[PDB]
Amino acid sequence: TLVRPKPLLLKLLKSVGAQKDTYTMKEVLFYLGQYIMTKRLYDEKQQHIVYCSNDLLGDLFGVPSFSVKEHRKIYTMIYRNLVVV
Amino acid sequence: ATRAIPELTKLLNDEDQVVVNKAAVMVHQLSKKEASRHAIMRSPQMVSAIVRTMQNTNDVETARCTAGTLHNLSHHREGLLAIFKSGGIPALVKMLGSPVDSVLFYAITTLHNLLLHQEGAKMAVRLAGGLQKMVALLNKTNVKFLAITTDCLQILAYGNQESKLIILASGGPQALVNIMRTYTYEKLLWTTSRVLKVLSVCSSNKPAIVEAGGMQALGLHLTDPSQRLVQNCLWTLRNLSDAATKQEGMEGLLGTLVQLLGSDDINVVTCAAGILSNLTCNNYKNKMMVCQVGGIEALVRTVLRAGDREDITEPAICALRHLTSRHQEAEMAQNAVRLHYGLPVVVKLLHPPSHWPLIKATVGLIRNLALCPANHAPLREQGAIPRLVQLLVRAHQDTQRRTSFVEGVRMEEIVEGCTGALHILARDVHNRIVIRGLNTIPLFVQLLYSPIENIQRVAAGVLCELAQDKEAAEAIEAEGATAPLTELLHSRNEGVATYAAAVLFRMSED
Amino acid sequence: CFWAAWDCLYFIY
Ligand SMILES: *CC(=O)Nc1ccc(NC(=O)C*)cc1
């Protein structure tokens, strides 16, 4: 499966340092998990919560704080800022 | 009257091989009349010399007159026993080697009549050199001659696996294919196909016919008018498609079986979807060609107009399962079932009076139909969740009779498929309320103890698809799941080290 | 616990 993200999302991948313009869902779920962990967005008390009040994720996704394993929501929140190919 | 046979007897045994030619020149001549024909048959001393002159001559007119005389006796009854009691069978088959056309039409016919209108010959020919010489003479330029030759192969290989093996080692299948692929005579093609069927059922010749190119050649005559030839080709491929998964050339063969699904012969469709059910189990590009010839619309229509007849729906559902799973055209094949109105009928096959072997294939089709999210809602509307749970309930409340097949279904497979289908359906949030509302969670936990590594893969997987909602999460963490899942994180397959841990990640965390 | 999280996240893809 190959997808081409929308440029308002590419900034996130280009921040950790993406080079391609299209990625597999493995790579998008990899570069994104690197951002949250680099920029430190988890709650280190209990780490299954991700915060993004005034962050790029808070603009891309739309929810100020989402859990790690809500699955389908995360799968679909990504699935609006890409055009599949 | 007799009174002339000993006069006619010794002259053929004359050591002068020129008078013998001048002796048998009139015996074939005198055997034409029905009158004098009875005189030769009544004398085994006369026939016992014609047999010897056949297997022991260097001339041509002698062999034609001798074997020609034996043909004139085959039409009459007691003229066959004399050929059989004078030991003619080992001699006639011998003349199936000496190269001459004028004797073969007299020899292969005299053997053909002996194979039918007299018993015992079907065994003596197998012993005395038959099937060898017959298969070896399949390359003759004549066609009607081969209609008799191939028919003798059907009589001898009929139900006798000794003979069936014999034709195999002679390079049999490779030669029989070149007869269907080439000639155009209906009677020969009907016989050659009638031979390949009684060669298909024996699981030794099955790959050899495919290896030579039997499938691709037998599909050429699927459009011929005579239905006695058409259904014999389909009957062959149905038994012969078990070992044809790994070769090409069937491009036109698949663009013909689809049109046969819209036929008024019920026995033709049954022998047509069972072929596609087998010719799509592992091949990648085969599924493409079916989708590319409109295989979905023509196959979905078949399940509708076939009714509760499971014998038609069983291969048809398997065929749809293959076209919708693991290949390039998956997103479309999962969609064309909905656009051609195939979703409601598939859910109806879940309910009775459908037997279990069909249901086993249908509950496995649902997990493929639910991959494309455009089918999550129509399945819920057709009552898929409350029915899949019902089958899942009895399947567990039947294999739980451990306190103690035939139907053909190992009851651990229904649990393996239903909990595998729900794992895919549990993606739409509305399904997660129905599956939760049906009081099913305390049942998946009991399944989590099944020593089957496929039950744990989907049971601990469908619970992962239910772990999103907290309304169900902290409910699962109460009815078990805390301890049995604790040491599912060291099972061998990496499909269970995860999943089973993916459930624990959301439960008793914060 | 976050490193052991996003791996099981991208398991159902
Ligand atoms: C797949 C999965 O969920 N693995 C997992 C997640 C969390 C923990 N939590 C902690 O270690 C605190 C273990 C395994």
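Going by Swiss-Prot, the residues shown for chain B are 149-552, 560-665, listed in order.
Structure method, as recorded: X-ray crystallography, 3.6 Å.
Just so it is clear, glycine is given a Cβ too, placed from its N, Cα and C backbone atoms.
Counting every protein chain shown, the number of other Cβ atoms lying within 10 Å of the Cβ of B:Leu156 (mutagenesis position) is 19. Record note (Swiss-Prot) on the mutagenesis of B:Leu156 to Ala: Abolishes interaction with BCL9 but no effect on interaction with CDH3; when associated with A-159.
In Swiss-Prot, the entry for mutagenesis B:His260 to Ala states: Abolishes or strongly reduces AXIN1 and AXIN2 binding. Strongly reduces phosphorylation and degradation; when associated with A-386 and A-383. The structure shown retains the original residue. Taking the Cβ of B:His260 (mutagenesis position) as reference, residues of its chain lying under 8 Å away and at least six apart in sequence are, in sequence order, B:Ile296, B:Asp299, B:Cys300.
Under the heading of mutagenesis, Swiss-Prot lists B:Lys312 to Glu and annotates it as follows: Abolishes TCF7L2 binding. Counted within 10 Å of its Cβ, the other Cβ atoms near B:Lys312 (mutagenesis position) come to 21, all protein chains included.
According to DSSP, B:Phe660 (mutagenesis position) sits in a coil region rather than a helix or strand. Quoted from Swiss-Prot, the note attached to the mutagenesis of B:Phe660 to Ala states: Abolishes CTNNBIP1 binding; when associated with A-661.
In sequence order, B:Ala622, B:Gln623, B:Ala628 are the residues of the chain that are 6 or more apart from B:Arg661 (mutagenesis position) and have a CB within less than 8 Å of its CB. A mutagenesis experiment is reported in Swiss-Prot for this position, B:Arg661 to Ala, and the note states: Abolishes CTNNBIP1 binding; when associated with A-660.
Only B:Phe660, of the mutagenesis positions B:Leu156, B:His260, B:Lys312, B:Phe660, B:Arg661, place a Cβ under 6 Å from an atom of ligand 1.
In sequence order, the mutagenesis positions near chain C, meaning those of B:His260, B:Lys312, B:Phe660 whose CB lies under 8 Å from a CB of that chain, are B:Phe660. Mapped onto three states, the DSSP output places B:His260 (mutagenesis position) in helix.
Taking 8 Å as the upper bound (exclusive) on CB-CB distance to chain A, the mutagenesis positions B:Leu156, B:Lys312, B:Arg661 give B:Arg661 in sequence order.
Shown in sequence order, B:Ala622 are the residues of the chain, 6+ apart in sequence, with a C-beta less than 8 angstroms from the C-beta of B:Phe660 (mutagenesis position).
Missing residues between B:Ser552 and B:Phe560: 7. Distance between their CA atoms: 15 Å.
In the three-state DSSP scheme, B:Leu156 (mutagenesis position) is classed as helix.
In this structure the C-alpha atoms belonging to B:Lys312 (mutagenesis position) and B:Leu156 (mutagenesis position) are separated by 43 Å.
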